[PDB]
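See structure below.
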Amino acid sequence: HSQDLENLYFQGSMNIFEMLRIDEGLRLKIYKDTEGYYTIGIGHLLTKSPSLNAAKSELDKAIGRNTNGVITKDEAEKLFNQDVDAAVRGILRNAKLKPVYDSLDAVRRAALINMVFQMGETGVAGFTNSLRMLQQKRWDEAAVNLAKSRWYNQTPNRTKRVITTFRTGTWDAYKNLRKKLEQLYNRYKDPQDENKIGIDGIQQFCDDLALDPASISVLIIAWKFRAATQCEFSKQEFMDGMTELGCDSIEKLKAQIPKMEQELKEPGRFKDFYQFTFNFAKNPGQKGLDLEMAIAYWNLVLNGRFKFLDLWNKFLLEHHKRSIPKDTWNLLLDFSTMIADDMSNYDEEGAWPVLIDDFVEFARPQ
Ligand SMILES: CCCN1CCC(N(Cc2ccc3c(c2)OCO3)C(=O)Nc2cccc(C(F)(F)F)c2)CC1
């Protein structure tokens, strides 16, 4: 009962959790962070173990049920609140942070905690001049000074909101952000289902971004938004992606697209994108991907990368209808990577899909 959120009902509805939900984002399924470690919620590290089962054990232990690696928002808030309590304890025994923290009102304390989550105690303690201004209630001067920092350059939109919070002592920046995202989402949402954007809204989104829906850039955007399926774009996907990408407008999203595209050059990221495509393309009711749909997506994602793509098309157009399983999809990229220009190094004993064995027999003589 100690962690029950009902114990916080005397607070405002806006709080540090909701603040970090906007500034960092909330994930309700176990995922791997930057450094490859299993994480959930708002940046809550579960374990450094490579074992997902280990991560699930820790999570189940913490939540008190068999989660299967999926939690609710309220469960994420409980984890986050533990983390906040630890951050506050640290602040309160730090001679450079305690005096300013103690001096601040509740809303501005949240802004300081936000900073500590982003940059750690040492990072925040480096702002000696600005912290002194805050301790002295010189809010406008503190705001001006913080805006000159590398922090501002690293995360300008988050930093601006945190600074506004210090300037005003209100949640205005966060109310405004939420409203801006709601109003933007409302431009695209399905009028018959407010939980998602349908085909017409996706088209409008593409048009607003000046992109052809058939372009690889649109698939890259879906990948960055971790979209579940090609047929719709959920409210949760839209909000989570805009949050993760640090964007509260179409202009900002447009400026981010080239950066998304560049990520495909970093280690493992093209493979991640390629594998994502299968799940996105497949009918949610089906386990495999219809061959015709697989061809369409292969032609988008592998053109200019897979030197045998045209022969692959010729091969498949002769083939009978089948569901392409995930493993066959995934292994085609590995085939593309290893295969010699004349196919002379294919290992028939490599446990490739039969489809690829058959392709090599078809192609070697062409
Ligand atoms: C070779 C693969 C081509 N590809 C297939 C999927 C098409 N499509 C759904 C869509 C988008 C626009 C359409 C349409 C269907 O029919 C008419 O106009 C989507 O990408 N949907 C989508 C779903 C969630 C998020 C997003 C995204 F974030 F905008 F990128 C797009 C876009 C074109």
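Numbers run from 1 along the shown chain.
Heads up, the Cβ atoms here are built off N, Cα and C, so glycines get one too.
Listed in Swiss-Prot:
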MUTAGEN   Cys231 to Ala, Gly, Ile, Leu, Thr or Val (Swiss-Prot position 115)  Loss of ability to stimulate cullin neddylation
MUTAGEN   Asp357 to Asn (Swiss-Prot position 241)  Loss of binding to CAND1 and CUL-RBX1 complex but retains binding to UBE2M
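All protein chains included, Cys231 (mutagenesis position) registers 13 other Cβ atoms within 10 Å of its own Cβ. Across the fold, the C-alpha of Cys231 (mutagenesis position) and the C-alpha of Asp357 (mutagenesis position) stand 33 Å from each other. Taking Cβ-Cβ distances under 8 Å and a sequence separation of 6 or more, the neighbours of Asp357 (mutagenesis position) in its chain are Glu348. According to DSSP, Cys231 (mutagenesis position) is assigned to coil rather than to any helix or strand.
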